[PDB]
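Colleague: I am attaching a structure below and will ask some questions about it afterwards.
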Amino acid sequence: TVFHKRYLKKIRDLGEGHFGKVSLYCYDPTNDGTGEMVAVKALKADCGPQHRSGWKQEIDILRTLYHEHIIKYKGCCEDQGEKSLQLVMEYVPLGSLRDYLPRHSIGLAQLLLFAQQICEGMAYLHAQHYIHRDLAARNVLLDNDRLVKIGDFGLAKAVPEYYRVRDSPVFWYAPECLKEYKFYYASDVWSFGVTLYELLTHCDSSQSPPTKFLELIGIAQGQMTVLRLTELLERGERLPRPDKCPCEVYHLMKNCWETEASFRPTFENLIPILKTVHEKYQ
Ligand SMILES: CCNC(=O)Cc1ccc(Nc2nc(-c3c(F)cccc3F)nc3c2C(=O)N=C3)cc1
């Protein structure tokens, strides 16, 4: 589907993804005001050719992906201004779990439903032979109080086992990513582990992974932030058990954070486990 630039009316900026801005538009060809609300992702204007090929990549991936827990592609817009296309997606007014959970007291049962729905979307992603490479609470969007959608695919890549990585969300990344720059399907499950930690802290800034890891590492030697983080993880140190997180849910987090990638469960493994744990608490 092709949106006509001349019927896009901007309302507000929504945020910054990996290649450029997400803005809320009304698409109102009738001119009455009852037209659809749409989220439009655009390439930054002065972006160089490493970003542009990246952006063409993000466009290609979202156009192929169809799942109840991935953000709906609607179409593209001819952006004369940036001599490229704008990605047109469904609008989700509640935004990310990073924005939502700090203002809404959510129950444990509802957080594990979110966790389950994230695993179902990633299993789909993995079955289509893509890696996300930025699975974090900022990238998980809330459609409604019982329904999340993986929302941003700017770092996502087609696997021809693993893709060789070249900015980076290091505080969400497995030891093999940091040390060997190799991103495996199992590296996304590490990231899921940190996302699950984020949900159980209600994305409290002061309990965030950057904050918690730099508390362990310090900032007196900023140049070796990845080295010290790598050494800390290989020593087996981990983000703490969130307040009021059940012991077995923390065991599941630590399992997603196995140093050995091959010892981590797949998203396929996690779906039946998260269902059963959800139903226990609900
Ligand atoms: C300043 C106004 N802001 C808000 O009231 C909070 C808010 C922010 C953003 C949204 N929506 C969205 N946010 C992303 C998004 C992302 F997934 C990752 C990084 C940055 C982003 F903006 N993506 C999409 C949508 C959306 O509706 N459709 C796709 C909804 C509410």
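Residues 890-1049, 1053-1058, 1062-1177, in that order, are what chain A shows, numbered as in Swiss-Prot.
Cβ atoms here come from the backbone N, Cα and C positions, even for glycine.
These came from Swiss-Prot, pasted as-is:
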- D1023: active site, proton acceptor (ACT_SITE)
- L903, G904, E905, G906, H907, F908, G909, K910, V911, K930: ATP binding site (BINDING)
- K930 to R: Complete loss of catalytic activity (MUTAGEN)
- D1023 to N: Complete loss of catalytic activity (MUTAGEN)
- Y1055 to F: Reduces basal catalytic activity and abolishes IFN-dependent activation (MUTAGEN)
- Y1145 to F: Does not affect phosphorylation state and enzymatic activity (MUTAGEN)
- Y1176 to F: Does not affect phosphorylation state and enzymatic activity (MUTAGEN)
Colleague: Taking ligand 1 as the reference, state which of the binding-site residues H907, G909, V911 have a Cβ closer than 6 Å to one of its atoms.
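Modeller: By the Cβ criterion, which requires under 6 Å to ligand 1, the hits are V911.
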Colleague: How many Å separate the two farthest-apart Cα atoms among the ATP-binding residues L903, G904, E905, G906, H907, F908, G909, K910, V911, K930?
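Modeller: Maximum Cα-Cα distance: 14 Å.
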Colleague: Going along the chain, which residues six or more apart from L903 (ATP binding site) have their CB under 8 A from its CB?
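Modeller: In sequence order, the residues whose Cβ lies under 8 Å from that of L903 (ATP binding site) (at least 6 apart) are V911, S912, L913, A928, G984.
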Colleague: So which one is it: of the recorded positions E905, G909, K930, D1023, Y1055, which has the fewest other Cβ atoms within 10 Å?
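Modeller: Taking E905, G909, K930, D1023, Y1055 as the recorded positions, the minimal 10 Å Cβ count falls on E905.
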Colleague: Check the DSSP secondary structure of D1023 (mutagenesis position), expressed as helix, strand or coil.
Modeller: coil
Colleague: What does DSSP assign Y1145 (mutagenesis position), in three states?
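Modeller: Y1145 (mutagenesis position) sits in a helix per DSSP.
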Colleague: Note that 3 residues are unmodelled after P1049 and before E1053; then state the distance between the two Cα atoms in Å, as a whole number.
Modeller: 8
Colleague: Can you tell me how far the Cα of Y1055 (mutagenesis position) sits from the Cα of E905 (ATP binding site), in Å?
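Modeller: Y1055 (mutagenesis position) to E905 (ATP binding site), Cα-Cα distance: 25 Å.
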Colleague: Give me the count of other Cβ atoms within 10 A of the Cβ belonging to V911 (ATP binding site).
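Modeller: So the number of other Cβ atoms within 10 Å of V911 (ATP binding site) is 19.
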